[PDB]
Structures are given as structure tokens and as C-alpha cells.
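**Student:** Below are the C-alpha cells for one structure; questions will follow.
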Amino acid sequence: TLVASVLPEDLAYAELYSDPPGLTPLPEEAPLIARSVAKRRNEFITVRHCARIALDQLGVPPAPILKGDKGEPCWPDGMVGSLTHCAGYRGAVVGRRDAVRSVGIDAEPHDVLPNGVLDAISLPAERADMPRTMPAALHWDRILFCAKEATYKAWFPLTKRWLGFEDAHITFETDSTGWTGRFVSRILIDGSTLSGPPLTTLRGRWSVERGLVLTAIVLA
Ligand SMILES: Cc1nc(=O)c2cc(CN(C)c3ccc(C(=O)N[C@@H](CCC(=O)O)C(=O)O)s3)ccc2[nH]1
């Protein structure tokens with residue numbers, strides 16, 4: 001699997017590269033996408049079908065995955081997880097809370113960012129430092145965006161505070177293979193959590209594979 005490249009008996013994952021036809025949401029999930037468009041409908045369903053494959057293999061029976069604070073996914077009790085999707089990928093990674101404090105993942109196509117995006121999602125330092133050490137064959141701007149989204153998704157559940165794109169400083173290192181590596185996200189705002197020790201440094205992994213950028217953060 002692709003997501004295995006960016007992950008370190010309490011963690012499961014599942015991914016699919018297309019929308020399997022005929023899949024249907026759970027009954028009390030249905031009103032969430034009654035008015036949604038077809039393309040949104042498919043990835044809503046496919047990613048929750050991936051989520052329940054992983055959740056079942058952690059002895060958790062299928063349960064509805066609703067959306068809460070700023071659309072945040074909701075999980076069965078004692079559970080945490082993360083959902084992601086893009087043009088050719090649907091994936092979920094889930095974990096039990098005591099072993100996994102939080103999960104954050106993202107998947108993106110390995111293409112240049114649309115015009116004007118690199119500036120909103122990034123700091124003057126990240127833009128000077130990343131081109132010095134990232135391999136020439138990589139879209140460091142897109143990989144930066146993927147790492148940014150994977151950080152807020154792992155950050156937000158533990159603080160329920162909004163993490164702007166310029167409240168996190170991400171530094172990258174490239175593994176000797178050249179297409180994979182890992183990063184450190186440093187929080188520039190208060191790291192007060194609702195529970196647990198403060199959180200200011202998040203370590204995650206990044207990978208480029210099959211034309212796709214994958215990132216994941218697992219906070220033990
Ligand atoms: C810049 C920024 N900072 C934040 O802290 C932030 C927080 C949220 C709230 N949050 C934590 C989430 C909202 C949506 C999620 C998610 O995992 N979406 C999946 C599945 C969506 C679905 O099918 O319902 C996805 O992107 O596919 S996670 C959303 C955008 C943010 N953006």
C-alpha cells in the first residue's frame with residue numbers, strides 16, 4: 001500500500017485507488033450527502049468504506065462517521081483516525097486513543113500547486129529552505145502543502161483550535177532513496193491541548209509514489 005510508506009497492534013489502514021461501484025453510506029450517514037454532487041458523493045462513501053475496513057480489523061464494528069467541528073470526522077468511542085482523498089486515491093488510517101493520541105494524513109497528486117497557493121500555505125523560510133535540500137525531481141511546493149494538511153488534521157482534534165498555514169513551520173529531510181522522507185512541523189502558536197502534555201512539535205513521514213504524494217503523522 002502507498003500509505004504504509006509514511007506510517008511507522010493498534011493501528012490499521014486501508015486505501016483504494018478508485019470508487020468501487022454500488023457502495024452506499026450507512027443510514028444515519030445518508031443525510032450528509034443527500035444534496036452533495038456525484039464526485040463528492042463517491043469519495044465521501046469510498047473513504048468511509050476504507051475507514052470501516054481498518055476499523056473492523058481493530059475489532060470495532062461498523063459505525064457511522066459523521067462530521068463535526070469545521071467538518072471534522074467523528075469516530076467511534078476510544079478511536080481516532082484521519083481521512084484523505086485525491087484524484088486517484090482514497091485512504092483512511094485509524095487508531096485507538098490510548099495507543100494513538102492523534103492521526104493526520106493527506107494525499108495529493110505529485111503536480112505543481114495551482115498559481116498563488118504556495119504563498120498562502122507557507123512561510124518565507126520554508127520557501128527558501130526547501131529548495132536547498134529537496135531533490136530536483138520533486139514538487140517541493142506540493143509536498144509542503146501535503147505536510148501542512150497532515151499537520152492540522154493531527155493537531156486540531158487535540159486542541160480544537162484552528163491551525164493556520166503560517167502557524168506551523170515544517171522542515172524536511174530526504175531519505176537516501178530520494179522519493180521518500182520525513183518532516184518536522186513546529187507550532188508557532190500556543191500548544192495547549194484539551195488533554196495531555198502541550199504539543200508544539202509533530203513528526204511525520206512523506207512519500208512520493210505512483211504519481212501521488214502521501215504524508216502521515218502518528219502521535220503515539
Ligand atoms: C488551515 C486549516 N487549519 C485547520 O486547523 C483546519 C481544520 C479543519 C477541520 N478538520 C480537522 C477537518 C475537516 C475535514 C477533515 C477531513 O479529514 N476530511 C476528509 C474526509 C471528508 C469527508 O469525506 O467527509 C477529506 O479531506 O477527504 S479533518 C479543516 C480545515 C483546516 N484548515
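The count begins at 1 with the first shown residue.
Just so it is clear, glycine is given a Cβ too, placed from its N, Cα and C backbone atoms.
Feature table excerpt (Swiss-Prot):
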MUTAGEN   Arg40 to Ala (Swiss-Prot position 48)  20-fold decrease in phosphopantetheinylation activity
BINDING   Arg40, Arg48, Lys67, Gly68, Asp69, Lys70, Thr84, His85, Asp106, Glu149, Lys153, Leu163  CoA binding site
MUTAGEN   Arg48 to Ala (Swiss-Prot position 56)  100-fold decrease in phosphopantetheinylation activity
MUTAGEN   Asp106 to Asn (Swiss-Prot position 114)  Abolishes phosphopantetheinylation activity
BINDING   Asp106, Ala107, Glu108  Mg(2+) binding site
MUTAGEN   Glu108 to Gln (Swiss-Prot position 116)  500-fold decrease in phosphopantetheinylation activity
MUTAGEN   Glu149 to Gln (Swiss-Prot position 157)  Abolishes phosphopantetheinylation activity
MUTAGEN   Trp162 to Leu or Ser (Swiss-Prot position 170)  Confers high-level resistance to compound 8918
**Student:** With an 8 Å cut-off on Cβ distance to the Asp106, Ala107, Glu108 Cβ center, who else from the chain surrounds the Mg(2+) site?
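**Tutor:** What remains near the Cβ centre is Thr84, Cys86, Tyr89, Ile105, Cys146, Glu149, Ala150, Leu212, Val213, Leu214, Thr215.
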**Student:** Quick one: pull the CA-CA distance for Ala107 (Mg(2+) binding site) versus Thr84 (CoA binding site), whole Å only.
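**Tutor:** Per the Cα atoms, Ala107 (Mg(2+) binding site) and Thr84 (CoA binding site) stand 6 Å apart.
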**Student:** Just give me the nearest neighbour of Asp69 (CoA binding site) among the mutagenesis positions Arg40, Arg48, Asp106, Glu149, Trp162, Cα to Cα.
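**Tutor:** Given the candidates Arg40, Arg48, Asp106, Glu149, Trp162, the nearest one is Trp162.
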**Student:** Gap validation: 4 unmodelled residues, flanks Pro8 and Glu9. CA-CA distance in Å?
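**Tutor:** Output for the chain break: 12 Å between Cα atoms.
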**Student:** Provide, as an integer number of angstrom, the distance between the C-alpha atoms of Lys153 (CoA binding site) and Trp162 (mutagenesis position).
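**Tutor:** With the alpha carbons as reference points, the distance is 10 Å.
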**Student:** Would you mind sorting out which recorded positions among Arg40, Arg48, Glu108, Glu149, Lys153, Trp162 put a C-beta under 6 angstroms from ligand 1?
**Tutor:** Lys153, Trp162
**Student:** Compared by Cα position, which of the recorded positions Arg48, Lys67, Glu149 is the closest one to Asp106 (mutagenesis position)?
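**Tutor:** Checked the recorded positions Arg48, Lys67, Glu149; minimum Cα distance to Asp106 (mutagenesis position) goes to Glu149.
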**Student:** Starting from the Cα of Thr84 (CoA binding site), work out which of the mutagenesis positions (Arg40, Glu108, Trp162) are within 10 Å.
**Tutor:** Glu108
**Student:** Can you grab the distance from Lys67 (CoA binding site) over to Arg48 (mutagenesis position)? Cα atoms, rounded to a whole Å.
**Tutor:** 12
**Student:** Starting from the Cβ of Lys153 (CoA binding site), draw a 10 Å sphere and report how many other Cβ atoms land inside it.
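**Tutor:** For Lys153 (CoA binding site), the 10 Å Cβ neighbour count is 24.
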**Student:** With DSSP assignments reduced to helix, strand and coil, which class does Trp162 (mutagenesis position) get?
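**Tutor:** DSSP assigns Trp162 (mutagenesis position) to coil.
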**Student:** Any same-chain residues 6+ apart from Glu108 (mutagenesis position) with CB under 8 Å of its CB? Would you list them in sequence order, or say none?
**Tutor:** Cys86, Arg142, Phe145, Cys146, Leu212, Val213
**Student:** Rounded to a whole angstrom, what is the largest C-alpha distance between any two of the residues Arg40, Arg48, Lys67, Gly68, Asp69, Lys70, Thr84, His85, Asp106, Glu149, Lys153, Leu163 that the record assigns to CoA?
**Tutor:** 25
